[PDB]
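Below: the structure, in structure tokens.
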Amino acid sequence: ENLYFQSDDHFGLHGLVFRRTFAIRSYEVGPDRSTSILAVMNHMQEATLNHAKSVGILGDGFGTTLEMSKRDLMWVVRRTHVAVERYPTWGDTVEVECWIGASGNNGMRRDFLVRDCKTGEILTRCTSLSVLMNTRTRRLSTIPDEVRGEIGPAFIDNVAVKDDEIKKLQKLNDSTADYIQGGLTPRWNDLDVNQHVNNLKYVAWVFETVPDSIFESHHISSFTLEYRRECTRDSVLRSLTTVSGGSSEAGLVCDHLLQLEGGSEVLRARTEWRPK
Amino acid sequence: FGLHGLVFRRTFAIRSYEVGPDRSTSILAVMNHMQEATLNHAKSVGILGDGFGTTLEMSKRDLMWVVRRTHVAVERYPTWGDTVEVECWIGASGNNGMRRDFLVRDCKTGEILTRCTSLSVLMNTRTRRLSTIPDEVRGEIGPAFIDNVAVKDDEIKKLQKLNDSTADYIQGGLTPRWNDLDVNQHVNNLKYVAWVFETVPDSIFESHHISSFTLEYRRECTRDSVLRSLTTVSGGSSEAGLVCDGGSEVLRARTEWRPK
């Protein structure tokens with residue numbers, strides 16, 4: 001019912017939703033033949049960058065528009081929520097539907113829908129919240145009008161994930177964590193365009209302390225991350241995970257924490273699991 | 001993607017996470033592409049079998065393919081936004097070996113970016129003994145054989161093990177996780193490559209691109225394996241790879257580098 005959601009040839013309008021097909025590759029699936037959530041998030045990240053190009057948003061970046069680039073501003077992801085119904089397998093063809101939208105006066109949200117091309121079933125729903133940061137002062141910035149003039153006309157109001165589904169996360173008690181791993185350090189290729197560690201590197205470090213027994217038995221159905229701080233090449237991190245068993249009423253839950261070791265919080269995260 | 005007639009072809013659009021901070025595609029992304037082209041080829045010539053290359057006649061005789069040598073030649077790494085095309089095919093290699101060869105081209109210029117060949121042999125999973133190729137299995141893969149090579153014998157040198165007591169860089173405690181494992185409890189070959197590069201200092205990745213990569217595999221590892229990676233740098237600019245389990249050799253490898 002939103003005209004600008006449809007493709008260009010539907011209404012003769014410049015559409016604001018990017019679409020792209022992915023065929024699941026061999027190295028993207030685990031021993032259980034399921035695509036990993038890291039491959040799914042890779043897909044959405046790739047669709048992100050393509051989307052900016054498709055709506056007439058400027059030169060990269062990974063981001064980063066001119067008005068932003070003039071003001072030494074960059075996007076930083078501060079929240080991510082992923083809802084997974086079913087993971088595709090090798091050879092399956094999926095389609096990512098992605099777009100951007102406002103989040104208050106100074107936030108921007110990117111939302112994603114991934115469908116199974118054969119069944120038309122929705123496999124993945126996601127939304128990520130980004131904010132502006134000054135690269136020099138490492139300080140959060142409001143969105144200047146020159147930047148709103150760039151990304152604003154690309155906004156649509158649709159959501160893939162309702163607020164109801166996203167719960168504010170509690171930091172786990174790091175002194176009673178079920179699993180802990182320190183000495184985590186980024187290497188040369190793990191860094192981004194501006195001195196900072198890749199966003200999906202963080203996700204990898206989160207899974208460092210998830211026991212293999214949970215990966216063998218369960219699939220991630222929900223994934224929520226709250227980022228609070230960037231990391232550099234000389235960062236050394238500690239990953240922590242706390243398991244909230246599922247053996248009655250309650251399903252399997254994992255709480256997560258990346259900290260600078262020690263012990264300023266880098267992020268907190270929460271995974272919900274379902275039996276395979 | 002498409003087969004024509006016994007040479008499979010497939011396009012990859014370079015993805016962002018496949019590209020490094022220098023905007024160059026990593027050698028592992030290239031090897032990721034070929035793993036993918038491998039299985040596509042296999043399916044299209046009808047040798048995929050159980051989903052990974054073990055045919056009906058192979059499994060009955062408890063046989064599976066094992067990679068024993070890989071050589072990758074890279075002229076230029078593609079960058080983000082580039083679209084590449086992979087050519088893959090198989091052929092006989094001696095009396096009991098099978099070779100898989102690869103050509104990767106830039107779709108715009110048509111220049112060859114990467115040439116590669118891998119040698120596989122049959123191994124009994126029960127007796128741990130290399131096996132000859134039974135006629136029943138040759139009957140399966142044989143009609144798919146072609147004689148072309150992407151990499152000449154000339155270009156591949158036998159590797160010497162580095163002195164593990166004189167290694168410039170060493171890292172132990174390397175252990176595989178559940179996701180690092182394949183269908184039959186064994187660690188994935190691209191996990192090995194990751195472990196190889198573990199002891200290559202960031203300074204070399206910053207200064208140089210890999211122009212050549214040669215791997216000789218000796219042994220498989222299991223879920224309870226604990227490994228040590230070793231690298232010795234002898235410019236300019238070569239390094240000799242070694243992967244140790246005790247200290248029994250798992251594989252040896254060799255990279256040649258050129259300034260970016």
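Sequential numbering from 1, following the chain as shown.
Recorded method for this deposit: X-ray crystallography, 2.4 Å.
Including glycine, each Cβ sits where the backbone N, Cα and C put it.
Around A:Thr48 (mutagenesis position), the same-chain residues at least 6 positions away in sequence with a Cβ under 8 Å from its Cβ are A:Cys98, A:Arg110. The DSSP secondary structure for A:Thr48 (mutagenesis position) is helix. Experimental mutagenesis at this site is recorded by Swiss-Prot as A:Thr48 to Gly (Swiss-Prot position 137), annotated: Increases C14 substrate selectivity.
As a published mutagenesis entry, A:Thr48 to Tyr (Swiss-Prot position 137) appears in Swiss-Prot alongside the note: Loss of catalytic activity.
According to Swiss-Prot, the experimentally introduced change A:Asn194 to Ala (Swiss-Prot position 283) is described as follows: Reduces catalytic activity 33-fold. The Cβ of A:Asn194 (mutagenesis position) has 14 neighbouring Cβ atoms from other residues within 10 Å, across all protein chains displayed.
According to Swiss-Prot, the feature active site maps to A:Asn194 (among others). A:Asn194 (mutagenesis position) carries neither a helix nor a strand DSSP state and counts as coil.
Within 10 Å of the C-beta of A:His196 (active site) there are 21 other C-beta atoms, taking all protein chains into account. The feature active site is assigned by Swiss-Prot to A:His196 (among others).
Looking at Swiss-Prot, the entry for mutagenesis of A:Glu230 to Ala (Swiss-Prot position 319) says: Reduces catalytic activity 33-fold. Around the Cβ of A:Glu230 (mutagenesis position), a 10 Å sphere holds 17 further Cβ atoms from the protein chains shown.
Mutagenesis annotation in Swiss-Prot: A:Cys231 to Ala (Swiss-Prot position 320), described as Reduces catalytic activity 3-fold; the structure shown retains the original residue. Counting only same-chain residues at least 6 apart in sequence, those with a Cβ under 8 Å from the Cβ of A:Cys231 (mutagenesis position) are A:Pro186, A:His196, A:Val197, A:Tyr202, A:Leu237, A:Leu260, A:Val266.
Look at Swiss-Prot and you will find A:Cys231 (among others) tagged as active site, backed by sequence analysis.
Quoted from Swiss-Prot, the note on the mutagenesis of A:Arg238 to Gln (Swiss-Prot position 327) is: Decreased catalytic activity. The Cβ of A:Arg238 (mutagenesis position) lies under 8 Å from the Cβ of A:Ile180, A:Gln181, A:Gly182, A:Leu184, A:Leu258, A:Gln259, A:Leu260, A:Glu261, A:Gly262, A:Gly263, each of these being in the same chain and 6 or more residues away along the sequence.
Across the structure, A:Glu230 (mutagenesis position) and A:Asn194 (mutagenesis position) place their CA atoms 11 angstrom apart. According to DSSP, A:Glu230 (mutagenesis position) sits in a coil region rather than a helix or strand.
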